[PDB]
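See structure below.
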Amino acid sequence: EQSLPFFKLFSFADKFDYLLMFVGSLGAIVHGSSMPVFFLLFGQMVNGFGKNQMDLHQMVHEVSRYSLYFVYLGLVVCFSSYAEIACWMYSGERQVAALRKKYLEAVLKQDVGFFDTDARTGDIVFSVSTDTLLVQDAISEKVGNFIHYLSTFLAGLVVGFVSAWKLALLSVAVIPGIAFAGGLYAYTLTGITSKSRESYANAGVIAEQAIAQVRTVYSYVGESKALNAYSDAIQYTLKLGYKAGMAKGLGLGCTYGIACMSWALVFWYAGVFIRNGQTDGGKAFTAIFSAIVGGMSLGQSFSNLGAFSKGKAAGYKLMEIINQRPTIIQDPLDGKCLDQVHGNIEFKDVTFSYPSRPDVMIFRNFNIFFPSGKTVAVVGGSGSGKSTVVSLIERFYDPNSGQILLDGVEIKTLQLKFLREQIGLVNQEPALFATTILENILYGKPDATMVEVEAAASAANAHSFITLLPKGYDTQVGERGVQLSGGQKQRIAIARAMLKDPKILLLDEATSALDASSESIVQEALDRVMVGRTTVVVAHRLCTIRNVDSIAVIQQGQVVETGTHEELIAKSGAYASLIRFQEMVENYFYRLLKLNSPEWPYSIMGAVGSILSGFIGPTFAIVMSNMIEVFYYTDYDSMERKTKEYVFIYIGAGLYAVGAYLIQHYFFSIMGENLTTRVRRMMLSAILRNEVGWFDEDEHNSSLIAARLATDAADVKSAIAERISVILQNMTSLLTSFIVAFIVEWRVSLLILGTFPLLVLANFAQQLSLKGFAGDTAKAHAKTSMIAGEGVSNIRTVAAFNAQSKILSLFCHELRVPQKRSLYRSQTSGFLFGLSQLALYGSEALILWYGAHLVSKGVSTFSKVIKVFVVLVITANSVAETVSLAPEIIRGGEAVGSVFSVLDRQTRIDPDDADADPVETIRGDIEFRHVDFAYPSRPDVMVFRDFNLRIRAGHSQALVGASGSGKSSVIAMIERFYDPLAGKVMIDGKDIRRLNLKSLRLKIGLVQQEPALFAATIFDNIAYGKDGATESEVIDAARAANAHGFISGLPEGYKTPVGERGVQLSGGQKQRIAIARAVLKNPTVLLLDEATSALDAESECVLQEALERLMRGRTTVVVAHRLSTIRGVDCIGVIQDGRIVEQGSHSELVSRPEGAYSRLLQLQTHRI
Ligand SMILES: CCN(CC)c1ccc(C(=O)c2ccccc2C(=O)O)c(O)c1
Ligand SMILES: CCN(CC)c1ccc(C(=O)c2ccccc2C(=O)O)c(O)c1
């Protein structure tokens, strides 16, 4: 960790931002100290009502003046809350932006050796893209919110203890029980959720391995143990979900009951103090509510400390590269700018080792002379760090031992400003920049005109990707629409190097894109551009090696031989090995509800529970208003009885909550968990039925599919269980509150009726204030972050051409747009929040004024205005949640999109077809008509061109891999992993696509290539090929596979975990189990697949005794790229790029003098 302290994180503050922070803090304190003052004014107006019941002259003036004070308070909140959101959020944008401009400069100042081509560059780009966002959260409006809510607590206590210290002390002493109950509830919820996830880590995870190893499960009957096991696993998750739903019960009910008891106690003490003669009704209420709010605000105040630690750590991580001192210092004074460059580069015993891994040695005793104005090249035997000279010449690593002389002048005695111009680099795949092609050329020389650009393009023939463009000299490679990669690229690096017109040029192995006509074109382009230059070429193939004046061959640390191509080929001096190696190369909601048809009895009893629970708020508000009126009785005798009755009402309501809440939250949880289990079972049953090719897509891999099937499905519950209880409860509370409010008094309730939109909008704004007004801050900064990431990932190219000063000229001019967007967002949010709060506090001063006016005329009476005001305000409070859940109702699929995306997806091949004819017996004949296929992952490949083959019944075939010319593709076409794009597949006198292949695959077996085993013991693993596992043939399988002397010799016997659990066996012995599983099936047709030398065991004691059983009485087809233990007996064919031309036994193939078998003989001799 070693995190930086919270202070000094503002160290990037301008002299103007301090004023912004000061104004923000000053506004925040005032905005936080407002609610208690609102309670004080409300208490004063209640006192004005109470004290003047028999004199309707003073009360009018008091209500008028207090309504005016409410108007003033609303104005203050309007002009204070705006200074908290408009001065803190903006100040959090002028610092992070001012920090990135320094951070990227620091990154681009360091040496290239710091990025040693690994995950370090990924870490740096992740820090740039994501970590600065975390820094921006610790200095944004979160600190303003924290100050706001702490000042609220302080002001509440102050406006508390001063009024009536006893009542405030009671109020602050009763809240610890509620806080402790809430903490216990949260801890229990977290523990139960963790236990549920750990239970989900049980066999409910085996779905991912079944999906990954889908080829083997489709090869056998499968689809039964893969689903029954999943159901048995998810049963436990269902049970723990029931327990979790229970936990969502007693916790909330007990908290509400303790709250109700506390309210009853505090009101009873207020009522016993009021009759003594200490305080008044308008003061005890003020003290109680101020103390309650002050106590409750501290919990929200401390909720912001979570992000502060992350922000501190993020700031510490950033403040590491900033203060780093570069190893190489660019001092213009030390280096004297020279001229008359010649091109003499000479080594003086330059031995260097990488600082990251100094154990290895790279250039032990390195001494080769580079002539001026002459072409030389160095070629290595293999890829043993060949691309190392380029880094050393361009000064990316300081030579620890040795010296490099440039025209007799040491490079270390020169500044790194004008030296880099003399060297041009074209490395392996020089990544272009996602800008216009016009300014890509300008990197060589910032000051250039169009004519030299055209001359450079013509020199490198940069016209086949430029002249015939949709628009002139305008194309963004990063943009998808004009993405013009197209495999090979007309290398613009050639043109940008020619623009410099240097005398030293560097070229790496830039031929790795299926050398073709375009490669030849760029080859003669290069041959044109090497004129009078000290070019150095590194490559592996000998095509470019021939066109070199002098060739240097290195083996390790030093050059083994020099001379020229005609000399190396002579006498085979240190060159026969080189050529030997070279030659060896939406209606969703209705149907979701319909899916819960068997949950009919568990929905009604939850709905009635929600309806019953909906009667909590209005009754509590009614009792509060009634007791508020009761406090002002003249005769003290009836007060005791009324308060006792109301305390009894509170005590009853506590148990009513401890009831109704559990009743609501239990059955709904049951229904949600049942729905999740059903949808998960159906999802797996549908995804396993899908075709093989849909699994091959890069978007659809095992990890993402498992994540969607494991995590996304849970959200379905939140879309059908939690999202329906709250709406019903709030709606019924709203209705039952309006009914009572209208019954009590209607002519005053109409004013509130006309003004619910204002109060609801204001409370919605208050609710949104807790989340933050910034909004999706990553989307705005993604465009800027792309520039930094692309400049860091391509550090090799930007290091040359002196492009460091140019990157921080587009970065600065592009960073300004998010700043303006943030400023506009901040201003709009502040103004709207201020207007909303003014509407809130400006409307409550009208209802009370009209109520007082009505009382003055005698039409209405006290105990009626206050009731309809309090109950209606409290019920308008609840509408905020209903409004907040609105955007996630109509806009379905926001997170719950996988529920029907793959469940209702239509397949092309249905394994179980009722109309398909059943398959009883098969003779075992394989033949293909004129059929070709293309992989669905990338249909551009068209290797198959009119493919045909035949294997007679009761025979064997020995197809050769033929250098991987689609060798592992015929294995996937004999049985229906894929479908023929054209032509017909012929078998057993019937077309393949009219028979029930589920009944057909049970008679055909194959052998896997890459070893893989299920997370289960090997008793049914070898019995997976048949239904019914009896030890009689279990031992027989081990004897046939010859694993009986090995598997049964294990100390723990057969009952042992062999997959990704318990003991992990070697990869060279999993083929024993693989071949043991096949013998149980005893298929009429057998398939083999050996490739990539998966055995790696000389004198195999497995294949020799198993292949003999393999041929006996079976039609076997074998494909392999190795001429070892693949001796055919009936017919052998050779495939060349998706086509065969010769057929017959091994005698015919060996009878050919040379034929196509000579190439296979070459590799056979290579095996030796
Ligand atoms: C934030 C949740 N929370 C802290 C644990 C609660 C929850 C409930 C209460 C009740 O006082 C209460 C609030 C409003 C309306 C009625 C009632 C009621 O009396 O049931 C409370 O004070 C605090
Ligand atoms: C003066 C009476 N009065 C104006 C009509 C109210 C009453 C209640 C609230 C609630 O916000 C509230 C206050 C404190 C604790 C919990 C809660 C709660 O959420 O139930 C309020 O804002 C204003």
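Going by Swiss-Prot, the residues shown for chain A are 21-605, 670-1252, listed in order.
Recorded method for this deposit: electron microscopy, 3.8 Å.
Cβ atoms here come from the backbone N, Cα and C positions, even for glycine.
Positions annotated as ATP 1 binding site by Swiss-Prot: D136, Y374, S376, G405, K406, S407, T408, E529. Annotation source Swiss-Prot lists ATP 2 binding site at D780, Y1019, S1021, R1022, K1051, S1052, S1053. If you look up Swiss-Prot, you'll see 365-601 marked as domain 'ABC transporter 1'. Sequence annotations record features per position, and here Swiss-Prot assigns domain 'ABC transporter 2' to 1010-1246. Recorded in Swiss-Prot as a mutagenesis result, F59 to A carries the remark: Impaired brassinosteroid exporter activity, but normal ATPase activity and slightly reduced activity stimulation by brassinolide. For the published mutagenesis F62 to A, Swiss-Prot gives the following note: Strongly reduced ATPase activity and lost activity stimulation by brassinolide. Looking at Swiss-Prot, you'll find the mutagenesis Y276 to A noted as follows: Impaired brassinosteroid exporter activity, but normal ATPase activity and slightly reduced activity stimulation by brassinolide. For the mutagenesis experiment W283 to A, the note given by Swiss-Prot reads: Strongly reduced ATPase activity and lost activity stimulation by brassinolide. In Swiss-Prot, a mutagenesis experiment is listed as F309 to A, annotated with the note Increased ATPase activity and enhanced activity stimulation by brassinolide, but reduced brassinosteroid exporter activity. According to Swiss-Prot, the mutagenesis experiment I312 to A carries this note: Strongly reduced ATPase activity and reduced activity stimulation by brassinolide. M316 to A appears in Swiss-Prot as a mutagenesis experiment; the accompanying note says: Strongly reduced ATPase activity and reduced activity stimulation by brassinolide. Quoted from Swiss-Prot, the note attached to the mutagenesis of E529 to Q states: Lost ATPase activity and reduced brassinosteroid export; when associated with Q-1174. Where Swiss-Prot documents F704 to A as a mutagenesis experiment, the accompanying text is: Impaired brassinosteroid exporter activity, reduced brassinosteroid exporter activity, but normal ATPase activity and normal activity stimulation by brassinolide. Quoted from Swiss-Prot, the note attached to the mutagenesis of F953 to A states: Strongly reduced ATPase activity and lost activity stimulation by brassinolide. Record note (Swiss-Prot), mutagenesis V957 to A: Normal ATPase activity and activity stimulation by brassinolide. The unchanged residue is displayed. Record note (Swiss-Prot) on the mutagenesis of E1174 to Q: Lost ATPase activity and reduced brassinosteroid export; when associated with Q-1174.
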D136 (ATP 1 binding site) and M316 (mutagenesis position), distance between Cα atoms, whole Å: 53
Candidate with the highest Cβ count within 10 Å, taken from the mutagenesis positions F59, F62: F59
Entries of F62, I312, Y374, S376, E1174 (recorded positions) sitting next to ligand 2, with Cβ under 6 Å as the cut-off: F62, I312
Cβ neighbours within the same chain of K1051 (ATP 2 binding site) - under 8 Å, at least six residues apart: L1043, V1044, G1045, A1175, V1203, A1204, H1205, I1219
From recorded positions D780, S1021, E1174, the one whose Cα lies nearest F953 (mutagenesis position): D780
End-to-end CA distance across 64 missing residues (from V605 to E670, Å): 57
Nonlocal neighbours by CB distance (under 8 Å) for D136 (ATP 1 binding site), same chain, sequence gap 6 or more: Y374, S376
Nearest-integer angstrom distance between the alpha carbons (Cα) of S407 (ATP 1 binding site) and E529 (mutagenesis position): 9
Proximal residue to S1052 (ATP 2 binding site) among recorded positions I312, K406, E529, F704 (C-alpha distance): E529
Recorded positions close to ligand 1 - of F59, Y276, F309, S407, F704, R1022, only those whose C-beta is under 6 Å away: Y276, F704
Spatially closest candidate among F59, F62, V957, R1022, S1053, the listed recorded positions, to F309 (mutagenesis position) (Cα to Cα): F59
Largest inter-residue Cα distance among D780, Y1019, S1021, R1022, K1051, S1052, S1053 [record-listed ATP 2 binders, Å]: 18
Among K406, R1022, which are binding-site residues, the residue with the most C-beta atoms within 10 angstroms of its C-beta: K406
Whole-number Å value for how far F59 (mutagenesis position) lies from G405 (ATP 1 binding site) (Cα to Cα): 76
Spatial neighbours of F704 (mutagenesis position) that are distant in sequence (at least 6 apart) but have CB under 8 A: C280, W283, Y734, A737
Cα distance (Å, whole number) from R1022 (ATP 2 binding site) to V957 (mutagenesis position): 63
Rounded Cα separation (Å) that holds between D780 (ATP 2 binding site) and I312 (mutagenesis position): 60
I312, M316, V957 as mutagenesis positions, winner by CB count within 10 A: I312
Pairwise Cα distance for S1053 (ATP 2 binding site)/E1174 (mutagenesis position) [Å, integer]: 13
Integer Å distance between the CA atoms belonging to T408 (ATP 1 binding site) and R1022 (ATP 2 binding site): 36
